[PDB]
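Structure first, then comments.
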Amino acid sequence: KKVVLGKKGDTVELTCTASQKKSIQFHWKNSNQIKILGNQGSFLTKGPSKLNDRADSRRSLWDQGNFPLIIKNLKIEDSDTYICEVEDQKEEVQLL
Amino acid sequence: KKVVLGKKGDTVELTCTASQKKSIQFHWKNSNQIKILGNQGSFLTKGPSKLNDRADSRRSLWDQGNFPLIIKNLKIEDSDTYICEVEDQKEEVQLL
Amino acid sequence: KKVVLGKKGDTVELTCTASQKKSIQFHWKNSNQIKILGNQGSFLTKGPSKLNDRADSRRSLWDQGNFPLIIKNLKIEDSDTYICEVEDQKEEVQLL
Amino acid sequence: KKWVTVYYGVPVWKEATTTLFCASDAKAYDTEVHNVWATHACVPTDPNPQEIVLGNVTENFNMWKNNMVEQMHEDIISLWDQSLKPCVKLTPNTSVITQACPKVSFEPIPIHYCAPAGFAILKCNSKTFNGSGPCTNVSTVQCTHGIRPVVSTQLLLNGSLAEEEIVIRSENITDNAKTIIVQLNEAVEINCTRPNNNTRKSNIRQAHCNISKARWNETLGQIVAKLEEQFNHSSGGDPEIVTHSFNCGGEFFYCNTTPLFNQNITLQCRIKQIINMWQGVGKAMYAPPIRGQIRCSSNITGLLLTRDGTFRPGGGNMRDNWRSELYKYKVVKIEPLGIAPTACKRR
Amino acid sequence: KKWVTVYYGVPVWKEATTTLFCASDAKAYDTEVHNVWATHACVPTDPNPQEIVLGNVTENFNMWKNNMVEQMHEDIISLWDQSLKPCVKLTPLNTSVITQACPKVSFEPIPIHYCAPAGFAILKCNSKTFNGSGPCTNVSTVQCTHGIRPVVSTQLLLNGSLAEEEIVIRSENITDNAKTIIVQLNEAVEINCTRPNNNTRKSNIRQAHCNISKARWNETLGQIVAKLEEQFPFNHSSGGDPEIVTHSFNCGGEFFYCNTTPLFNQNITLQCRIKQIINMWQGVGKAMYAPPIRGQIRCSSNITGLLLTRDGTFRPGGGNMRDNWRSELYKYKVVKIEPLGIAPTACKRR
Amino acid sequence: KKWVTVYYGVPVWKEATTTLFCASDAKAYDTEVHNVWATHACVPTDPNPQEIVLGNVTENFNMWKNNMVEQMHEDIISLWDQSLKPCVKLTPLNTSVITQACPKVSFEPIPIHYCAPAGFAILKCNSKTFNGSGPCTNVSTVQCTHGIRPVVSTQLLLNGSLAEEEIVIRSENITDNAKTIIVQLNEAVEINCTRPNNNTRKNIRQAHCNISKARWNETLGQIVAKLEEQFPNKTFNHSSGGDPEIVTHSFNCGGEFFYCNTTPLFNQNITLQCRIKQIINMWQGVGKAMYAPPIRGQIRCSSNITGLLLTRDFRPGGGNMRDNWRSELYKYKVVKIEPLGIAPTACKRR
Amino acid sequence: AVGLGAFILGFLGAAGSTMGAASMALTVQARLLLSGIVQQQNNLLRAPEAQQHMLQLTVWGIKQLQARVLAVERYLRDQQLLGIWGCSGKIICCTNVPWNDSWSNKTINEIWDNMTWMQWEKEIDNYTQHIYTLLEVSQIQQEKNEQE
Amino acid sequence: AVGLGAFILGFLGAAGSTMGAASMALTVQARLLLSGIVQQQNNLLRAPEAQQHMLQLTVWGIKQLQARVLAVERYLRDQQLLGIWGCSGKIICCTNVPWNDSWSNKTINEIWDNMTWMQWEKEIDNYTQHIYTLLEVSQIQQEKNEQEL
Amino acid sequence: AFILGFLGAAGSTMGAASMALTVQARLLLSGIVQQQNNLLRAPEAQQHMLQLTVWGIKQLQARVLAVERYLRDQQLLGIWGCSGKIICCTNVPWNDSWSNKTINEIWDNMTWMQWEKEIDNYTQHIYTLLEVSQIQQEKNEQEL
Ligand SMILES: *[C@@H]1O[C@H](CO)[C@@H](O[C@@H]2O[C@H](CO)[C@@H](O[C@@H]3O[C@H](CO)[C@@H](O)[C@H](O[C@H]4O[C@H](CO)[C@@H](O)[C@H](O)[C@@H]4O[C@H]4O[C@H](CO)[C@@H](O)[C@H](O)[C@@H]4O)[C@@H]3O)[C@H](O)[C@H]2NC(C)=O)[C@H](O)[C@H]1NC(C)=O
Ligand SMILES: *[C@@H]1O[C@H](CO)[C@@H](O[C@@H]2O[C@H](CO)[C@@H](O[C@@H]3O[C@H](CO)[C@@H](O)[C@H](O[C@H]4O[C@H](CO)[C@@H](O)[C@H](O)[C@@H]4O[C@H]4O[C@H](CO)[C@@H](O)[C@H](O)[C@@H]4O)[C@@H]3O)[C@H](O)[C@H]2NC(C)=O)[C@H](O)[C@H]1NC(C)=O
Ligand SMILES: *[C@@H]1O[C@H](CO)[C@@H](O[C@@H]2O[C@H](CO)[C@@H](O[C@@H]3O[C@H](CO)[C@@H](O)[C@H](O[C@H]4O[C@H](CO)[C@@H](O)[C@H](O)[C@@H]4O[C@H]4O[C@H](CO)[C@@H](O)[C@H](O)[C@@H]4O)[C@@H]3O)[C@H](O)[C@H]2NC(C)=O)[C@H](O)[C@H]1NC(C)=O
Ligand SMILES: Cc1ccc(-c2ccc(NC(=O)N3CCC4(CCO4)CC3)cc2)cc1
Ligand SMILES: Cc1ccc(-c2ccc(NC(=O)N3CCC4(CCO4)CC3)cc2)cc1
Ligand SMILES: Cc1ccc(-c2ccc(NC(=O)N3CCC4(CCO4)CC3)cc2)cc1
Ligand SMILES: *[C@@H]1O[C@H](CO)[C@@H](O)[C@H](O)[C@H]1NC(C)=O
């Protein structure tokens, strides 16, 4: 997996990507498969978890194949792994 | 044959029919081939004969396949045989 | 060839013809192949020579297959040959 | 020798039944019943008819066994119930319905019948055809000539002529119960007028028709000369049988023809509101006469006669009268696959 | 003599793509957007639909892998760009921002059907137990679809078709807790949305309210839950762009945003607002539309379905217009026939 | 070996004639002559041209022996007889004279083109060098020709097509001094012909045309450079005389018949001296006709000189309108395909 | 006369002569056409130029096309349906089923020279279904032995 | 459906029947149509009578014809293209290229009586190019051999 | 569309044209290549009704004419025994006097546009011979 280490009390951007350079459906989920963030076509939605708030993305880069998860005011309790669902490229990342 | 008996001065009815119930053009003629009645589609004609007058037909039944000859105020001279001209059904009926 | 002797000052009327009786392009030229007279469809044109003037035709007979060269005020100096260009019927005539 | 050989393109035609298209010169803007009806029922006619005469092919035609007649009849029923609507319509216990009666003009226009997707129509061009039997001059068309949907009885108006001779044709000419159709080779003009000054009532329903005595007698003379090779008051019945019944301008006329069958001789005509229907058995009421002056002018092209078992001019009903125009047409289809023995064997 | 034999007339289907064309009962005289668009874009409707049932042929369908969806997408975004023009359009670049004049126009989606070009036909699944994918046991062929209204809908699906007998729950993966579940109802719920002509006040002019019949709503959810419980032996949206969170829609040319909290948790009333700033569904970008119309606007719509999600006990989802089209296009696929085939036969040449 | 074999589908064309038909962008509402004629005479233009290049095909295009020219001629005659009617028409017989009213109509030639009937196609030459009637190496197949405005100008060829790269000079025999030499320009030169509002005196029949000196001089120098290819040792004069339609540069513009004195051109703002006339020698055939007196108002043409006609014995000349059309309809021929051919092969039947 | 393809045109001609003459005449026209000696006239309704001919030349235009396209389809169907008797792709198919005198006790020359197809197919119409059945049976038997 | 073809529509019904059944079905229809037993019916669209129906019955009138005309061209095209394997002008054509068990180890009656074409042409789809190549080769060799006799 | 797929070979040699037809037909039989047509669309709008109906009908008439000629010729050719075929090999020998050329010279260094000019004056003669041979062959088989 890809591991990203921050300063803990900060804002972190983790990314999922696609080689299509197209905005496609995608999702971010945690280790217990709880939705964090994802899209609905052009629209941005949040997942109903502790990361529902304090979260963002970059809608403008979805057509560049870049589908980031931005977690604001990050807590130590948030240093979990996340699974990407972009196409079938089910990559895993870890946040520290 | 369809044979009935009448009395001087009464009204009698002889009938011709068609099994198709299509108001098939018909004619009535006596034993000397004298035209009595007939239809022209929905309309009732009279033959240019001694039976021109005092003659009728229940025309509402022509559409049901029934083509009657009604002769009113009968004289003994009117008690002839009659031929039905319906389709090829050259049926004989008689008045006594 | 056809040779015509005239008198000084008269009118010549040399002719070229076509058996087709069609609207035909034709030209008259002298022995040096210098244009005298010819048509452009319905229109009459003149050639850039000494016979540019003193010349006429019969436009009304052109569709009858008759294409005259009419030289007026004939001079003995005009006693040259002339070549017809009617279709491929390149006939020659001469004046005296 | 003599082996079965299969041939394709065999030019053999047989009578067949199909549904025909109607065509007419509809205008679609003048409110008149036939042009308006035709607008949403018929197409323009074939702009380029082929009229192909098939050599000397002989074809057996029979106008009394034909079905093109029914095709015309069904269209007419729709035309009339959809246009000159009765105010009261009574028919089989029985029931009656009523309708609003806007008045409309009524001027029959020729309607042609056309056969789609094959089904060529054969036409008899013989002048001596006489209703039935082998016709010695046969041509093929896609569309028939146009027939005006005239609903007159007794004398038939605005049809075609026999051109050279009067033709007497009937299914059984020796029985005489059936109507004998006399097709004229000449037309006779009839001029029917109801002046606007006939305003009295208790008149407003009276009219007279002008017939040339000389033309009429010349015509009767030729008819008789032909009948002799084998004319009195009509016999009686409903008024559509007894009188010369016709519809013109939307008005229903009943004219007395005694003066024709017994110069400027006239028929005695009445305009009526109570009409016996020809669509089936029943009766109908139409609104009273139009105020103003009505003038009709027609071509007498045929006569419907019956005789006993010296003629009574009392014939005519709908679907029988149209046989006077459709007598020369039949629909056929081709069956190109056939067999004949020949002088060969397979391999 | 078990030799290769060549045959024609082999009715073997292959899925294929083609530039399908649209047809509609367009008018060209009423100034409304769809009938001044469809009159140049679409042809008259199919005059004689055939519905030919292909025996008992079983055919595999997959509503999430369909291509008719892309055709519908491109035509609808063209329709919108060519009609409901924003005053200000903002596209990501840095940014690119342009402006336009804003005549207001009437906007009422009409059914539009897609038709096969010559050489093609559309197969459709008539199963009452469609599922979403897999073998369909009732397949018929048509040239054209039945006609689908281009209604944006966004959260709950409006003015679509019904499942007739049972609520059908369709999902690419019903247990992945990621994809939107499309719920097709067997009954339409009537919704009456009004902005009365007395809302003339300013800070009012942007307020509107929608009335939902309680009996219909509760019965509908009871049936949905009963089915969810079979699959798996009660909340509102989690948040995000306002088009997802509220039941947004365009009606009369105006953009409504209705708060469905009262529905997900007689005459249930939702608070609705009309906005000028809308996030586009056509792609990523934003747009400004002209201010609200003075007068009274009333919309009446049929909820024929829902977009629901489930996590790793359900919520409304929304957006992703391709899914809204799938909800109606699921029954159809385009095929071509390849008539030439081969099989062993007990024969010899000569 | 070397047996006769019959092949069907052989790509061989042969020249053919047919009742070729016209198409144009006709309008039917603007009262103008061509657009009230072409609306009954011509069909709408071809919506889908193919321009198929036939490989390496080399073919002969004899413009002076073509038949497409006659079809164009007959249709133009009908157009004129049916529109710009003279009050008095005189036909040779003795004579036969008829009269007509002279309503006035505008006259602005529109491009018209010819199209092949079923079974036929038109081949066209796309080369830059044609050698007159000779063969060229760039051949394509079309259903319809390039549009040609049916202009009947005489010394100058007005509003035609350009040669694009070089001036092309054509004649059946460049040396027989009997044929008219067609010069097609690669560039157009404007001619600003005006009949102003102040010509109220009787002047009412006067007019003038303004031509750029720089353009005229450059064009004529270029023509000479090409004339030198055939006449390298030689070295444009006043016409010899004849009917006024030939002598002056005549044309029909706005319905008026102009007769312009071109002496200044064949010897900024070169001014031609023009007159408007009522008594006209017909170009349609032999005969004469009278037209109504001049229009009170202002008429301007601003026409394009796209070519000219020269004669040599290199003077301006013209007439025989069919020859102007040959230029505009240059490089097209009608052919049909004959699918059977025979060649020897190394096989035998049974 | 109804636009029944280009196929049933020369056969309207054939309807007027003997069976022998019909085969002959078709052969003659066919060689003249193959040789480029004679040409057929195309008879395609002009599509309208003007608005006044709409619903006239556009309806008759479509009607002729439907009749012709349909005629082509019908033609092709018969050409291939005839595969049952081994007569597909042919105008003339000579089979191995003999003619019975019980169908028609006539001489071949009488049949081909003194009769037209119009009469011939009526005189033996009551044997048509019978003969067609025999032809199928024969073709099946031939295939059965060809395949041994 | 309409717009798909002419030939194929006649051959599309009973698509789920076995290939054996399909052959029999075609045979009976030819018996019925060559004979005088079965009459033909048309599926043509009608031309408009009125201006109000001009767009509706002209657009679809033209589209129906285009589909049928193209269907005819495809039928006739394919009938001659197929001459490469020698099978021109045919619906059913038997050749001398043997079937391998490496393609499908099934018997003839299993294939013809218990399968539809819909399944059969999927089970052996990966041998299509191989077999077609063999058919071309066989035809070339047959022609060579006949010309040498 | 019979001529359209063949006429594009104009300018290539006779041999090249035969090879090209073989290859394209093979690709089509195998499902290797896909095609699009050149049909004109029927009008969407009433305003385009004359424009897309006149040409709509004319294009269909042309295609119908093309099939009628195709089918007509495929059967007229029965006279020479060439019906039902695109390529028909007969038993009439080539008379060298018609060309005096080699088969390879004709097929490889010439196109059909040239070949059919070279032997144009023998066209009727050859056609006559083809008919004669077919007549004799039919008799020879019927005589057995
Ligand atoms: C055989 O063929 C001939 C043709 O060759 C047929 O003859 C035609 O018959 C019609 C019969 O109606 C006749 O039509 C009238 O022509 C008048 C011309 O001036 C019109 O004015 C008149 O219209 C009025 O009457 C109509 C009712 O019939 C109304 O519907 C219409 O609105 C008009 O009515 C208004 O005006 C009148 C007059 O002031 C007033 O009284 C009304 O109240 C109202 O205000 C008809 O159109 C044709 O002119 C005849 N043609 C010829 C050449 O003579 C003949 O009928 C055919 N025979 C058969 C049996 O069908
Ligand atoms: C689901 O389907 C249903 C149908 O089954 C759809 O329901 C229809 O929705 C439209 C929405 O606009 C509605 O149309 C209006 O009807 C009104 C009837 O009174 C009209 O008055 C109104 O026209 C005005 O508004 C237009 C702009 O919206 C203007 O362009 C037009 O010129 C009119 O505006 C002028 O006049 C008004 C009034 O005086 C004034 O206020 C304005 O300022 C201006 O001067 C529309 O035509 C239909 O009536 C509804 N149909 C039914 C049966 O209810 C529903 O929308 C679909 N759902 C979805 C989500 O798409
Ligand atoms: C080569 O091509 C060019 C195009 O590139 C052609 O140039 C066009 O020529 C036409 C014809 O002259 C010209 O059309 C006129 O434009 C005028 C603009 O003011 C209009 O006013 C004029 O209409 C009047 O005259 C018509 C008769 O000619 C009348 O029918 C019409 O009803 C108008 O009549 C009123 O006005 C007149 C004039 O004052 C008055 O006498 C009347 O009583 C009445 O009051 C025409 O529409 C185009 O404008 C020219 N185009 C350009 C770009 O300049 C050129 O003609 C072609 N060359 C050749 C030889 O054909
Ligand atoms: C435009 C068009 C062209 C052709 C056709 C067509 C119709 C029917 C068949 N029939 C067939 O394939 N059969 C199989 C073989 C058999 C059994 C022994 O002979 C006869 C029946 C073929 C083509 C349809 C439309
Ligand atoms: C209406 C219409 C009818 C038929 C056609 C048609 C198209 C292509 C061919 N193909 C061909 O002629 N070939 C040559 C012979 C060969 C080489 C070895 O076999 C195969 C390829 C034939 C007819 C098109 C349209
Ligand atoms: C769409 C279409 C168009 C035209 C045709 C058509 C084909 C052939 C003939 N020819 C004929 O019947 N002949 C008789 C038998 C013979 C002599 C030895 O072979 C050849 C000549 C007529 C029309 C068919 C379909
Ligand atoms: C039904 O939907 C589920 C969704 O998870 C899918 O797995 C299954 O394959 C679909 N079809 C059938 C026939 O079960």
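We number chain B the way Swiss-Prot does; in order, the residues shown are 26-121.
Including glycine, each Cβ sits where the backbone N, Cα and C put it.
Among the sequence features in Swiss-Prot, the mutagenesis site B:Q65 to Y is noted as follows: Increases the affinity for MHCII; when associated with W-70; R-85 and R-88. Quoted from Swiss-Prot, the note on mutagenesis experiment B:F68 to I is: Abrogates the interaction with MHCII and T cell activation. While the structure shown retains the original residue, Swiss-Prot records the mutagenesis experiment B:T70 to W with this note: Increases the affinity for MHCII; when associated with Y-65; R-85 and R-88. Where Swiss-Prot documents B:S85 to R as a mutagenesis experiment, the accompanying text is: Increases the affinity for MHCII; when associated with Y-65; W-70 and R-88. Looking at Swiss-Prot, you'll find the mutagenesis B:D88 to R noted as follows: Increases the affinity for MHCII; when associated with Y-65; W-70 and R-85.
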Cβ neighbours of B:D88 (mutagenesis position) where a neighbour is any other Cβ within 10 Å: 16
Which of B:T70, B:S85, all mutagenesis positions, has a Cβ with the fewest other Cβ atoms inside 10 Å: B:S85
Cα distance (Å, whole number) from B:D88 (mutagenesis position) to B:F68 (mutagenesis position): 12
Which same-chain residues, if any, lie at least 6 apart from B:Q65 (mutagenesis position) yet have Cβ under 8 Å of it: B:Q50
Rounded inter-Cα distance in Å - B:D88 (mutagenesis position), B:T70 (mutagenesis position): 16
Nearest-integer angstrom distance between the alpha carbons (Cα) of B:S85 (mutagenesis position) and B:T70 (mutagenesis position): 15
Surrounding CB atoms that lie within 10 Å of the CB of B:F68 (mutagenesis position), all protein chains: 23
B:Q65, B:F68, B:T70, B:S85, B:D88: the mutagenesis positions whose Cβ falls under 8 Å from a chain I Cβ: none
DSSP-derived structure type at B:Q65 (mutagenesis position), helix or strand or else coil: strand
